[PDB]
Structures are given as structure tokens and as C-alpha cells.
Amino acid sequence: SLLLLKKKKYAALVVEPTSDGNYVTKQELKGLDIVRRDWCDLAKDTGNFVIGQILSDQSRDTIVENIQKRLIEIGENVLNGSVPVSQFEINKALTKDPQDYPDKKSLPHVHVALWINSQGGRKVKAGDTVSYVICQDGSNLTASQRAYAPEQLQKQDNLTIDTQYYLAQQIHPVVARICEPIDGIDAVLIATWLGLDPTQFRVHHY
Amino acid sequence: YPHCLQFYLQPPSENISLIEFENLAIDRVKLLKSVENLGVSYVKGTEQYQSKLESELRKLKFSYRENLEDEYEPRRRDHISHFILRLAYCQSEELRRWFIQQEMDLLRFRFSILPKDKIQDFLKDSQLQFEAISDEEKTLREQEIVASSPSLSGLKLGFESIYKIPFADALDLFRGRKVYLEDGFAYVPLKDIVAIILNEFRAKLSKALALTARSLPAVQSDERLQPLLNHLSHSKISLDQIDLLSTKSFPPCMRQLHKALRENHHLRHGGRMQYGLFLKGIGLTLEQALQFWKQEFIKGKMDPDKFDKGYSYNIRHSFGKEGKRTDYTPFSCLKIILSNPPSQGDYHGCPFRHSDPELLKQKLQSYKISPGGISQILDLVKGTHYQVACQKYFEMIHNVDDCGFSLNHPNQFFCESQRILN
Amino acid sequence: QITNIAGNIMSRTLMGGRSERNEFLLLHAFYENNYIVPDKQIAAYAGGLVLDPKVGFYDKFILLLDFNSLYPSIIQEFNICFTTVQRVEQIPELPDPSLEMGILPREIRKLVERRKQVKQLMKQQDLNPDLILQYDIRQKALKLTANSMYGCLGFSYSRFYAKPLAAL
DNA sequence: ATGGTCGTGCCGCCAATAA
Ligand SMILES: Nc1ncnc2c1ncn2[C@H]1C[C@H](O)[C@@H](COP(=O)(O)OP(=O)(O)OP(=O)(O)O)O1
Ligand code: SF4
Ligand SMILES: [Mg+2]
Ligand SMILES: [Mg+2]
């Protein structure tokens, strides 16, 4: 069974024979958002669950109900706060030295890189990776200007995890892009299931 | 049964006519809007506030003081009204807080008017499990309670009753060492019980609102309820007459664009550019243009942050305040006719050209155009003579034999129309 | 093994980089055949073709056919080499088939054969789980070494820069 | 210091010509 999304983007089950005409199946991915390092582990796990459900041998009716239930559970758990902090991390690699970036203000990872260079010990250079998490500061700036280090959250008090960003820009796009070729699921339905406001994504006509 | 204040649970099961369905929603909206005015213009303790709010509650047939038995009708009215209004104000997060704040204020008012002695039964009628203490018990613990009292001045233990509550429900109080705790039971004055009642009501109200929003797509399937769920937040040169100009001076294209903006609360890019440049042409400045666009987009149930970071840049650039700082001329009618043909979901373009006669006929009809003029305009359109047809439209809607000018620009249309109208 | 294949200094191998190994390999190849090499220095062409997909979900069986060592096979097949192909964005013409094999395909054949040798050992039954991963890493490294010989033909700072060969 | 092709998320910028 194969789900082909776009160019260089497909998930599939590979048939591995064992003996006497018996064969097992192994899940493989190529190009999806689940294999990249610039997405949170939460979105990758939810997308992996959705891929596993879609490619199964069950009827098309049951998979939609299972996805709905699991998405509702994720929506409740994210606001409840039962998911550990380590699953909210986004990892990005640096190409040039942190001091050399002219657009330092608008990029989160370089903003964290200058901090970790300026106060910490080991200095991050070109080729190294930086982990950042988007949190609530209360200064009313944009999301890309509110990046903080993983150790900057458990030490200070005024910062808290921004659930809106991770629930409307991290989880929703992945599951919306995955379920595009399948019917019965749409962006507004996922928005309602996750507990978001449908007004932003598509809606419009009354 | 105490129909003068009620925690809203157990949704009803009666059936009603649709006219009453809309009337209840509009009456509840009116009352809840006036609560805003009363709470803003006055302060929470004046007699005038109480008098005005109770007079308005009397006006709209809503429940108040319990001393006159069978007001079953106001009870039913309020019970249905709250649940019918729950569906509308649960969509956007800017409306849920607005609903909760004013409903809590209304419940505070309704609580303050209970006479003195029907409060006890009510507390049991809302699943709260509270208790009172007799006079001998009050005298036994008088010194202990007055010592445990908050910064409330005086040792005089007045006639205000002292209530007995499970300790876990008084978290906001015993945390600050402001009450008396004995055998796992907290003793509170009557003044502070309002805070805990409202705080416990708020959580249940928010939970009910959330659980209704996610199971609300199933209710949109009904075609008779669409207007209600989407139009309860609907509704030299100034802002408060543009609509009138839409009927009077605008050409059919720009009138169509204004109607689209009024109805759908959104527009595509071509219509945005065209209408914005024309609206600059008539004489608006930057401040009221931003006011107009943001007011027309907030009614689309989007918060101001999205508008500010999405469309404000383009709106400002249209007037020439960013970039090369170049001020633009409104689109000439030729480019409206020939450039950027419209598609599905778009309302821009010239109606006399892009719209088929099978639609242009009723487009003229809806604008009180005479059938002879309709036939003449259709004949002109069939002959690919658009500008003279638009001129004939101007003459017919202006009741003149000849306009006296050659039309090539909608701003010229508007200026010529205003020359004679004003 | 990589240093014994390319012939460079072992210390330079551990610092990474793929241009230096190819430079020394081609230098040895050309010096062995009595040549003169260019002196040291003191997108740009059409690439692969990707077909238009048919987006959606498929329940039935799908075959996938793949070519083994495509670009080295092309080089060996059409005798693509410095000596055999004329040059000066234009695609040169294929050379005459009568001429003997050039320097480049003979050297890339050895890398292909080494990879095929490693895969045969990988085919064996009842192998230790760590040994199979070590062999996989070895064959991946050899494949990258073989496929970097084509890439070095389009590097503007390489000692053997030749755009038309990669274009062809 | 190997080549090219493909998609996803942030920003700023532009069209226009009556009277
Ligand atoms: N890292 C790379 N550098 C340069 N060229 C590459 C690279 N990866 C792939 N190519 C080019 C050259 C290859 O002939 C072609 C196809 O590569 P690929 O499908 O991965 O394997 P391959 O066709 O060489 O055979 P194999 O399946 O035996 O590994 O793409
Ligand atoms: S002729 Fe010009 S002004 Fe008249 S309706 Fe068409 S586009 Fe508008
Ligand atoms: Mg847009
Ligand atoms: Mg291959």
C-alpha cells in the first residue's frame, strides 16, 4: 500500500519474503515531514500514527474515527500539560558563524546561538546544531522572536510553553499535508478536533 | 424551581417556533449588550445601576425577585435564551470571554437581589453542598471567627450569616490565612461566598462552551440556522454614510464590490486593490481607510493581529507610505474591462462585460432600472458599447436626459454624480 | 582502505572532503600513462529528470525498477573520458565507438567492482548483526566515492573542471 | 571546499495615468 503526496514524498509498506510464500511488511518513508530534524517530536509522532493508520488493512470508515479520537486526546493532553518538555524541542543547523548573520533578529536559532555563546561555556560554531523552544514571554512580539534555550525554561519563572504555536503551526500542518489525498478529512475538521478556532484556516463564506 | 437565578445545566427538551427562536436570541443579545453599558458607565453599587438593570429586565420579560409565584414564562425564556446563545458565542476566543464576563456580572446582580432567606434552599438546588450554623454555634465560635477574620475592621460579628464549607473548596481563602478551619471545615462570611460561587460557575461555563464548540459542526448541517450562527456580531467624507453612497453614486462595479464586502466580510486580491484605490480616489485618508478595512475584516471572526500583520502593509503601500513612496491613480475603466478577468469566488471586474445577460438582466432589475432602459442597455452591451451603456445607466439613475460628459474613469463618475447631488 | 584506493596521505582522509581523493586518484591515473597534468590554481547545467506524479493512495501492488550504478555505467558504456570527448552551455556529441577505453572509465570500473565484491559478502547467510551494518557502511562509502568522481567534474575550483562531460 | 532538483517557512516589494 502506497501513499504518494508530492514529488519526492511518499510512504509505503515494503514486502519482505521469509519462507514458503510467507511475507511480512515493513513501513518506510521518503521525504515526509516526519524524517526531518526541524519539526518537534510531538508532530512527528502524531504523523507517524496517522501514516500507520492510513496504510493499514482496515476499512476506510474505522480509520477516520480512530484519527478523530487520537487527535481529541492529543488536544486535551497538550493543554493539560502531561507531555514532557523534551518533546517540544526544534533542532536546526547553522551554516555560517552566529555573529555573521545580518538578519539575526528574525531568525530564532541564531538568536539562541548568540545567547548560548554570550553567557554559556562551549561556543557553538558553523556546522553545529541548536535546539530551541517557543515559549510565552508576555512582551507581545512575534513567534519567531520568542525563541529560548532548553535550559532557559527550567531555570526562569516568567516563561511557559506556548501551546497555541505547537497546536496550530506544528501539529496541524503535518496532519493536514498527510491527509490531503484521502477523503473525509479536511483542515477545518482537524482544527475543530484539536480544539482550535476554525476561522483562521479556510472558512469565510457564511 | 427558584427560577430567579439558576446554574445552567440540564439542557431543555421542549420545541419552539423559529420566530421565537430568533426573538429569544436577539433579546438575550440586547440585554447582555446593555449589561456592558451599565457596567461601564456606572459603578457596581449605585441605586441607579440596580434600578436601570431591573427595569430593563422587566422590559424584556426576564426573571427577577422571587416573591410572586408563577413566573414560569420568564424562567422558560431565560433557560432557552442562554442555551441558544451558547452556540453563537463559542466560536472565537474574543467572544467566549465577552460571554463569560457579562454572564457572571448578570449572575452577580441576580444574587445580590435575593431577599435574605431563600438563599439556603438555592444552594442545595444547584448541587453545592453548603451549610449554615445556628445562633448557639455562632456564639460559641464568635471570638475564634473574629480573630480569624480578614482585615475587615471591628470585632462586631454582625447579622451576616457564617457559612460552613468543605476546606478543599475554599482554596483561595485559607491559603492567605483569612478564614477559620476546624475539623477539615472552613467558616466563611457571607460577603466572600459570592467569589467562590462565581469562580466555581466560571469553570463549568467554560467547560460547557468548549464541549459545545467541537460538536458544533453537526449543527451547521441545518440550513435554517446559518443566519443565526454567523450574524450575531454582524451589525470631508466620513465613515457613517458610505453605505448610502453605494446605492446613490457608485457605479455598478464598485457597488457590487461594496455589497460583497458588506455580505461576505472578505474580498479577493483584485477586488481589494480596485475598491481600495477607488476609495482613495473619493478622498479618504490613511487612518479611516485602515479603520474601514479592519472593521470589515474583524466581523469575519479574525483577531486584529492577523489583519495587522497581513493586510496593513498592502493597505499602507496603496497610499504611498512605504517603498518608493509612490501615490497611485485609481484604475482606469479600460483596464477594469480588459485586465485580470474574474473567476470563481471573485467579484471584481466590469458587470456590463464579464456578467452574462442571463445574470445582468436581474442585476439591472434589482437596482430599480426601467424595463425599456434594461432592453436598451442589453442592446448596447450586445454591441460591445460599454461606456455609453454605463452613461445611460447614470442618466437613468440620475433622472436626466443627458449627463454632459464622456466617462472613462469611475472616479469621474463619482465626482460628476456628486456635482449635481450635492 | 580509502587512502590505499586514492593514494593520498592518510591524515588528510580523516578530515573529510571528497575533492582531494578524486584529485590524487586522477593524478595517479594520468601520471601512470605518461601524461601532463594541469597546474594548481594560485545551477550551471541540466540535471536529472523527475516525472510528474499521480498524487493519491494505492491499495494494489506496485513494482519499482531501479538501475545499478547509473552514471558510472553510462561513463563505461559510451566511453566518456577526457581523451575521447572533444570540447572547448552546449552538449557535445558522443565519441566514435572504435576508439579504446579512456582513463576515467577504467578507474571507475574498479570502484564499481569493489562495491560488487562487498555486496557478495553481504549476501552471505548467518552473519553477526554488527558485521552486516559494518558492511553496509563500507558499501555506502564506496558508492559515495564512485559517485563523487562525476561531481568533481562540475566543481569550479577542481583541478579537472569540465562542464560538457557532466552535461553529456 | 562533489554535482542538481524539489518543497516549506519567514520577510519586503509591486501594479496605477482622469480631470
Ligand atoms: N551523493 C551524490 N553525489 C553525486 N551524485 C549522486 C549522489 N547520489 C546520487 N547521485 C547521482 C549519481 C547516481 O548514478 C544517480 C542515482 O543514484 P542512486 O539512485 O542513489 O544510486 P545508483 O543509481 O548510483 O545505484 P545504487 O542503487 O546501486 O546505489 O544519482
Ligand atoms: S463601464 Fe467602467 S465605471 Fe461603468 S460599471 Fe463598467 S467598469 Fe464600472
Ligand atoms: Mg494572502
Ligand atoms: Mg539506482
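We number chain B the same way Swiss-Prot does; the residues here are 22-256, 270-456, in that order.
Determined by electron microscopy, 3.6 Å, according to the entry header.
Keep in mind that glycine also has a Cβ here, set from the backbone N, Cα and C atoms.
Look at Swiss-Prot and you will find B:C287, B:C367, B:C384, B:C424 tagged as [4Fe-4S] cluster binding site, backed by experimental evidence. B:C424 ([4Fe-4S] cluster binding site) carries a helical DSSP state (H, G or I).
Sequence-distant contacts of B:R97 (mutagenesis position), defined by Cβ-Cβ distance under 8 angstroms and a gap of at least six in the same chain, are B:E35. Among the mutagenesis results in Swiss-Prot, B:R97 to A has the note: Decreases primase affinity for POLA1 by 10-fold. The residue drawn here is the original one.
The DSSP secondary structure for B:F104 (mutagenesis position) is helix. Taking Cβ-Cβ distances under 8 Å and a sequence separation of 6 or more, the neighbours of B:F104 (mutagenesis position) in its chain are B:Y29, B:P32, B:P33. Looking at Swiss-Prot, the entry for mutagenesis of B:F104 to A says: Decreases primase affinity for POLA1 by 40-fold.
Within the same chain, residues at least 6 positions away in sequence whose Cβ sits under 8 Å from that of B:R107 (mutagenesis position) are B:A229, B:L230, B:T233. Among the mutagenesis experiments that Swiss-Prot reports, B:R107 to A is described with the note: Decreases primase affinity for POLA1 by 30-fold.
For the mutagenesis of B:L108 to A, Swiss-Prot gives this note: Decreases primase affinity for POLA1 by 40-fold. The structure shown keeps the original residue. Non-local neighbourhood of B:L108 (mutagenesis position): B:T233, B:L237, B:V240, B:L249, B:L250, each in the same chain, at least six residues away, with C-beta under 8 Å from its C-beta.
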Sorted by sequence, non-B:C287, B:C367, B:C384, B:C424 residues with Cβ within 8 Å of centre, [4Fe-4S] cluster: B:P285, B:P286, B:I370, B:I371, B:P385, B:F386, B:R387, B:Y420, B:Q421, B:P444
Neighbour-count leader, CB within 10 A, binding-site residues: B:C287, B:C367, B:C384, B:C424: B:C287
